[PDB]
There are 2 protein chains.
Amino acid sequence: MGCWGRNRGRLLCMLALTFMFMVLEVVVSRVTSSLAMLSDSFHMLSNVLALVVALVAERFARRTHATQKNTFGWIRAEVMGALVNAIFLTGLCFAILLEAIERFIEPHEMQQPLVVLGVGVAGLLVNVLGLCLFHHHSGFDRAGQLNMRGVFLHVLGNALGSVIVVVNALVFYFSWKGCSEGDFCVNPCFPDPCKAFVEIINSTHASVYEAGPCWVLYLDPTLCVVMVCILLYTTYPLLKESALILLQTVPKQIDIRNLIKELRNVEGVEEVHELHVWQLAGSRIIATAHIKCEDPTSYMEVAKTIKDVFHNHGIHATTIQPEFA
Amino acid sequence: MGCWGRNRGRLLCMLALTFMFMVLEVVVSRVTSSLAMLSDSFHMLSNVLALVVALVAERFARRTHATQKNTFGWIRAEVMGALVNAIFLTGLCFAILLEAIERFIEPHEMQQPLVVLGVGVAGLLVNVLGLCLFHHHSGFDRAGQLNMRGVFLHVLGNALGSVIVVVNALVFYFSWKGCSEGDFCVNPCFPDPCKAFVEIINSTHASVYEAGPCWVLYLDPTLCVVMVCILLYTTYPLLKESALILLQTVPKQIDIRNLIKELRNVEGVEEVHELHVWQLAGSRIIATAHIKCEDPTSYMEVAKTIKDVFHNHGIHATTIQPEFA
């Protein structure tokens, strides 16, 4: 109903900020005519696409009635709306790690500090508005909470790509001697493109710049490996929980060796075969079994006891087949 | 057992070719000392990662016995081994479309034809060895066939990234005048980095090269949009089939309105509620229901008729609950 809301507008104000800050990063990158922020104004186009996947899936997870197309309802839509955002992220912390290994073998000089720093700090205070509207991880059942942990990592992934930038734009502005047009800046780090044009005149004398320090150029790719080893540690408890539900694994709360034992202790029941337990979404566990009873008349209270021994483990969707003989 | 095999070695010879052709694209890109094939020898590192996902999933889909961790077996492992390869591909036909829109706003000249062409044609005859070992789409139930349609598109995705290269390396070698060191090549397409160094002497006379044609530089990014609109048409029938199984949709073969009608026509059965049908993997469909019968003694032949009316739609995993009264 607002920002302080109900999982619908709170994903929707944030698409109304990423879409406007991507405008503010294109307008600045045409007025100053620098074409190196067009490679960072497409950095927040992988954060508009990853807020539509969590917004389409939230529109379908409200149809829990028995459709003719799905007999359970679309309540497992928001379990794999969080499997997609944790595979679209792991295939994005792989394109960072390959782009930040090309900068090792040939470096790249940032040209305009105090304009990059005028957008890095001005973008760090948008992605520390995502990380504060996502309470239960904003320090002031698990069906939709599992979805908005997929778009918590697409905001933690971009409030760490605006601390690499701000710690980079300060090192260049406070320590880099640079190379203006002429007067002995040889760049003995970087391969100089104007190589066959400095041979005309050894100009005046020893006017040594030598581009200042050399270790500075390898600081934007050293930090894009410490950023990658943090997201591939934080996204692994999401890629395990919401992808063992879809494989229909027995939930962690439930042990099989104390259900098949307790079904055989009920009087009248001889044995139990073909027992299945899976988890639909969150705390809705569904269980079925076969039972070979003996008396075809007393199957009115013996079903009440078997319904109870599933009731004392928290599972309610029961179905049993009395194979009479 | 060999290449002509059993889904195990046939995925495994191809990882023993992509790993060796990535060696042949690094050795050439250090002897000629060109650092522009290191950006294409990491093009086949998204085709070693996408042949391990289909090889880990194939090792787990052979455990169809009832584990204590999964009561159904790991037979749905190779249904989402093909959901990952069709989301790792769609998040890779998105990084192409953003890298081939930076080349529109500033072009980029290829430097060495007849070495790129010596690797493009030499890599087109590796990815038309993937597209011929993948019969049922190599023109000379659906459980594992759904997996090796995920790594058919990671080979069709790289036998179309070696026809862009070979149609590009022929246009430069047959039509590009180039710009050698000196003698009036102004590049009136490309922003010339040696701009303040040509002002020394208007050298001899009108010796016009002007870098030859201008439309040639926009031919490697025109074709990486016709390549993207083909993979996002071919991968959509895979991303729909193997992601409506995991949401437990009623299969396309089965209509609900001719099962709940036919259960009520069986004598003795009064009505039917709580009917569920989903698909485990391939042609294994599982169905459960509740039935309010009337006679607690005649539940020995009425179950045989209800087992038949599910048998005449191809589904066999049945479980029914007679709610006697």
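We number chain A the way Swiss-Prot does; in order, the residues shown are 1-140, 238-422.
Backbone N, Cα and C define each Cβ position, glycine as well.
Around A:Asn299 (mutagenesis position), there are no C-beta neighbours below 8 angstroms that are at least 6 residues distant in the chain. For the mutagenesis result A:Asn299 to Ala, the note given in Swiss-Prot is Loss of N-glycosylation. No effect on localization to the plasma membrane. Increased stability at the plasma membrane. No effect on resistance to zinc-induced cytotoxicity.
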Three-state secondary structure of A:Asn299 (mutagenesis position) from DSSP? coil
Interval bridged by 97 absent residues [Cα of A:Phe140 to Cα of A:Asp238, Å]: 22
